[PDB]
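In what follows, a structure is listed as structure tokens, so that the remarks can point back to it.
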Amino acid sequence: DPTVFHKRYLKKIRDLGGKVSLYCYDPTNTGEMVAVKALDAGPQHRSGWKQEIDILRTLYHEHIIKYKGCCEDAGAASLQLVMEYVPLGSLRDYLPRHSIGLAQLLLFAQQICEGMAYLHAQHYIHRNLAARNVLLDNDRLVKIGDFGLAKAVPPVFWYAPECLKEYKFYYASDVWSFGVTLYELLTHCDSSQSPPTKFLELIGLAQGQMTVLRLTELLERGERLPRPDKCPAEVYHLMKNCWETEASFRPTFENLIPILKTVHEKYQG
Ligand SMILES: NC(=O)c1cnc2[nH]ccc2c1N[C@@H]1[C@@H]2C[C@@H]3C[C@H]1C[C@@](O)(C3)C2
């Protein structure tokens, strides 16, 4: 996509959270809200940035945030990435404020799997799958964002043992993160139940440089996040399956889609 946004029609509304900001884009001096990501940076962060832009340019799917174009970023001697803006924001902000039923959360889970299967079918890994990077376009439509860490296959509290211990990252490693993301959904991203809160409670906060190693030891011993309240046993077993220590015993996102379809159906009625 070679779409170019002219800086002259861009007015900043707010920062969204690399840095992503919300702009109005209005050439008739009433128009479209857009999210714009901008790259301070130096040590080949620039090449990673070119990677992100090129990855997003090629991805087109209902459950992946839509690429809209680029604009000259004279101030960082780069491009800025222009994306669709989603007003409800990320599930991290939305879920604490609302009380979503199980069937709806399962639908979100299914849609995340669809976007991720698509991504994997493109030979890309995401490496940052967490509730905070899942955006809610409408009450029944989820989109995966934040491709900042995404890579062509040649967040430590969301990472599988092979990532933490060996610095490897498989398709199966994104499936582990999906498991943790699904746990977030079922706890409505309550901070007191969050993966950092729960794992720091076991590890403690006085382990010098060894936090990650301690986390790894607990995972390899088979320690896992608890069953959220009113998560069905079968959904908890699905999560535990996304968390197999051995990467090859995890389901793929392709495996997960028909299962999640079926369970959503069951809880919907
Ligand atoms: N298209 C977008 O990026 C985007 C689109 N609509 C949005 N509405 C509110 C935030 C937001 C977006 N924000 C980003 C998203 C969520 C949060 C903050 C931004 C960086 C983050 O990593 C973490 C991914």
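Quick note: numbers on chain A are straight from Swiss-Prot, i.e. 888-904, 909-920, 923-932, 935-1049, 1064-1178, in order.
Method on record in the header is X-ray crystallography, 2.0 Å.
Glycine is treated like the rest: Cβ placed from N, Cα and C.
In Swiss-Prot, the entry for mutagenesis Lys930 to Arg states: Complete loss of catalytic activity. The structure shown retains the original residue. According to its DSSP assignment, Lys930 (mutagenesis position) is in a strand. The Cβ of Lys930 (mutagenesis position) lies under 8 Å from the Cβ of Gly909, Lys910, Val911, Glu947, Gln975, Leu976, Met978, each of these being in the same chain and 6 or more residues away along the sequence.
Under mutagenesis, Swiss-Prot gives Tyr1145 to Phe with this note: Does not affect phosphorylation state and enzymatic activity. The secondary structure of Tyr1145 (mutagenesis position), as reduced to three states from DSSP, is helical.
When other Cβ atoms within 10 Å of the Cβ of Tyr1176 (mutagenesis position) are tallied across all protein chains shown, the result is 15. A helical conformation is recorded for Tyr1176 (mutagenesis position) in the three-state DSSP classification. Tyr1176 to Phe appears in Swiss-Prot as a published mutagenesis result, with the remark: Does not affect phosphorylation state and enzymatic activity.
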C-alpha spacing of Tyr1176 (mutagenesis position) relative to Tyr1145 (mutagenesis position), in angstrom: 15
